[PDB]
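Working notes, structure below.
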Amino acid sequence: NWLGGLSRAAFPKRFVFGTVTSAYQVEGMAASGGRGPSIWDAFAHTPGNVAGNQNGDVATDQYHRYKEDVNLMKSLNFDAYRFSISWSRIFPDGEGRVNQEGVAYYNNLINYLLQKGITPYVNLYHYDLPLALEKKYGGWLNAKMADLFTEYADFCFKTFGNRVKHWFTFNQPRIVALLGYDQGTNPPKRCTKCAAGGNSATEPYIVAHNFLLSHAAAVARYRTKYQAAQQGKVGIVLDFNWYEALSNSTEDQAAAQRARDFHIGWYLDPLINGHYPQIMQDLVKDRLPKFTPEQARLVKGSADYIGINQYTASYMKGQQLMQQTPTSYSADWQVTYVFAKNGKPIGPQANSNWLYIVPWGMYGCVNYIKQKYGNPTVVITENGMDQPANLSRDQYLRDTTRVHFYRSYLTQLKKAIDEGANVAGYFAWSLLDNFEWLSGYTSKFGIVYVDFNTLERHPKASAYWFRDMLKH
Ligand SMILES: [Zn+2]
């Protein structure tokens, strides 16, 4: 049968199933309703930055249609919805004056979710730094972000936390560091060669450190000021794609492990163990900031659960570790990506070139965190795949590859949970086709099709798969 034995009975009692969006990717009303610009507004409006020179001005217009979309997710038997609050919709300048119309939108959305029996899981940040803060403070390069983010978080806790009980601070800080400050392909477009300036060998590490310090500060504020009354939780969302040694050679096994450490360990060792991975300390040396004992103690234990965004897997080949002039976070890993093993690709690709369909990567990631980090509470906060541009409506709706994707990846998650992994929930990226960053509207990740001419929603086969799987 098309569920492949999956149902709510196949997962733990009270296991949470949801779908996911982010503010800039779905809301629209980017320069309306009092919202100030984010670094993504400025970036997307610059010709050449995004596929087709597209932007999130309108996106899916969830801002106007949110009750339609909530009705849809309830009809598909989901328990929860992960979405983000746009910082510049609340504070158009990132600090100071509150935009009451923005606050009203999130109140309305949260209230409707609760009315319809859908639990809100709310990200405070999803790439969309207020442009004013980038210009005034230099964004995540500035340690002052901890104070600025804490004050924003405090407002959100005060304003929404009597209703919202499941928070996340950041989303994929690794990708912000990598693409914003190593490769320079996401805002602020910084890198060694870049027009905007930068240094690919130092800035990614500064940025990651500031995300960690800012997360810890916001959680300390929650715990000391809001937790007694509100009794909720705050976590963080980290991407983790699996790395598998190309062979059982000492050097290939070491490479796959170095990659895991530079990818997920970069954040998880601080959050769980209060220090950066030893290999990062060894290889990155003085370019890796040092936590003071006090900071390390603030960061350690500061996530109530770990959100993992899990999409794909790669084979890794090793090499003798060399002394080399630093060039970039990416080059610091001293690993070699390889396409195939024993003449076979690791998996077929979805629309996105980086997205290899490798269901066993889900098991790899979850088992790895279980075994290495004392089995922390994990929530799979994103998992999904994309279709290309230019298909017909019917072609989008018959998304048999995505049905197969969810059945296979969820079977692998189930395998890890049945082996004892403390996974509390799973969220599909995305509820809706939406604005996919550099790919704009050319990448379709939704279980629900959105016609970007008419803005109409139509559930795809994968949406009905979830509805069947999740029936109560
Ligand atoms: Zn509208």
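Residues 33-504, in that order, are what chain A shows, numbered as in Swiss-Prot.
Here the Cβ of each residue, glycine as well, is placed from N, Cα and C on the backbone.
Within 10 Å of the C-beta of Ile207 (mutagenesis position) there are 15 other C-beta atoms, taking all protein chains into account. According to Swiss-Prot, the mutagenesis experiment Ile207 to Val carries the following note: Increases KM for substrate about 5-fold. Increases kcat/Km values 9 to 24-fold depending on the substrate.
Following the DSSP three-state reduction, the secondary structure of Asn218 (mutagenesis position) is coil. Sequence-distant neighbours of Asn218 (mutagenesis position) (same chain, six or more apart, CB under 8 Å from its CB) are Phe75, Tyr159, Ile207, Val208, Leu211, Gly212, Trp469, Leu470, listed in sequence order. Recorded in Swiss-Prot as a mutagenesis result, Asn218 to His carries the remark: Decreases KM for substrate about 2-fold.
With a 10 A radius on its CB, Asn273 (mutagenesis position) counts 21 other CB atoms from all the protein chains. Taken residue by residue with DSSP, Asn273 (mutagenesis position) is part of neither helix nor strand, so it is coil. Swiss-Prot lists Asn273 to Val among its mutagenesis entries, and the accompanying note reads: Increases KM for substrate about 5-fold.
DSSP gives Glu414 (active site, nucleophile) a strand state. Residues or ranges marked as active site, nucleophile by Swiss-Prot on the basis of experimental evidence: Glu414.
Other C-beta atoms found within 10 angstroms of the C-beta of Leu470 (mutagenesis position) number 15, with every protein chain shown included. Record note (Swiss-Prot), mutagenesis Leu470 to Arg: No effect on KM. The unchanged residue is displayed.
Here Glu414 (active site, nucleophile) comes close to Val52, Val269, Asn341, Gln342, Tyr343, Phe459, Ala460, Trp461: these same-chain residues lie at least six apart in sequence, with C-beta atoms under 8 angstroms from its C-beta.
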